[PDB]
There are 2 protein chains.
Amino acid sequence: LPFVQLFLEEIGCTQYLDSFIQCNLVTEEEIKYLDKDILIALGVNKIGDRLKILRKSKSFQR
Amino acid sequence: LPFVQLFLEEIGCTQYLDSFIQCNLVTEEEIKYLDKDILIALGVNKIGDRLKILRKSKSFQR
């Protein structure tokens, strides 16, 4: 019962829900099993925060 | 042994020398711990290849 929403809420990325669901980041693993260039492509050209998600994406260890 | 040019040339980043040297990616480690946002911010907004560098970036171990 994953909820990337609860995660994006911490990384203030409420505008990355329908964006992540498209790229496939609605899981607590997909983000941990992906890259950052995927986010930017996901539809988040917003340079900067993108780097944050990069680190947050790793927030998952398992 | 700073020769990222050899590696950047293998990934096709001939136009990332003065860019990498700016951020400090002229080492076989700096890029080993860099992100896509770091590259895009480095001066490579070129969406796409960025992901490649992100992958090759990991090409570095020790």
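By the numbers in Swiss-Prot, the shown part of chain A spans 22-83.
Cβ coordinates are placed from backbone N, Cα and C, and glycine is handled just like the others.
Experimental mutagenesis is annotated in Swiss-Prot for A:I59 to R, with the remark: Disrupts interaction with STE50 and abolishes signal transduction. Residues near A:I59 (mutagenesis position) in space but far in sequence (CB under 8 A, at least 6 apart, same chain), listed by position: A:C44, A:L46. Secondary structure at A:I59 (mutagenesis position), as computed by DSSP, is helix.
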